[PDB]
Amino acid sequence: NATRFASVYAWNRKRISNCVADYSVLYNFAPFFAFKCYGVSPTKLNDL
Amino acid sequence: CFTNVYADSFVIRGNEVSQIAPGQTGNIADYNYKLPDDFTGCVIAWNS
Amino acid sequence: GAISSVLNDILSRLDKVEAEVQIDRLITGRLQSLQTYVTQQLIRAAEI
């Protein structure tokens, strides 16, 4: 929900920790198209 | 000598060859062609 | 020399082909611990 994203030569990195990354409630809020996961499947992110 | 021999043959994306090894994780080896974790044989691949 | 002494953690944090080497360390070591105890008890039994 940021106002704008970063200039890609100087990208924005945030550390996510001590919290629950509940995927459905935030990824259903903003429309999107690609969920290209590498090494772990989309459905198993619920309890890994 | 071999008591029985069974050639399996199929096409994959060169990204998937590492998952055709015994007991690995990834959609081809999870849902399409899963070989035994203890299988005896050879895996062969080339671009076409 | 295994990743843990807790066998349930080796079975949770690894699988089959990678796990069974880390477990076979605990098989070798535990078995050595038992065979050392029984060898000492045979020698005490001969004294008693």
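Chain C is numbered as in Swiss-Prot; shown residues: 971-1018, in order.
For all residues, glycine too, the Cβ spot is worked out from N, Cα and C.
Swiss-Prot has this to say about the protein:
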- C:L981 to F: In strain: Omicron/BA.1 (VARIANT)
- C:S982 to A: In strain: Alpha/B.1.1.7 (VARIANT)
One finds that other Cβ atoms within 10 Å of the Cβ of C:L981 (variant position) number exactly 12
For C:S982 (variant position), what is the tally of other C-beta atoms lying within 10 angstroms of its C-beta? 11
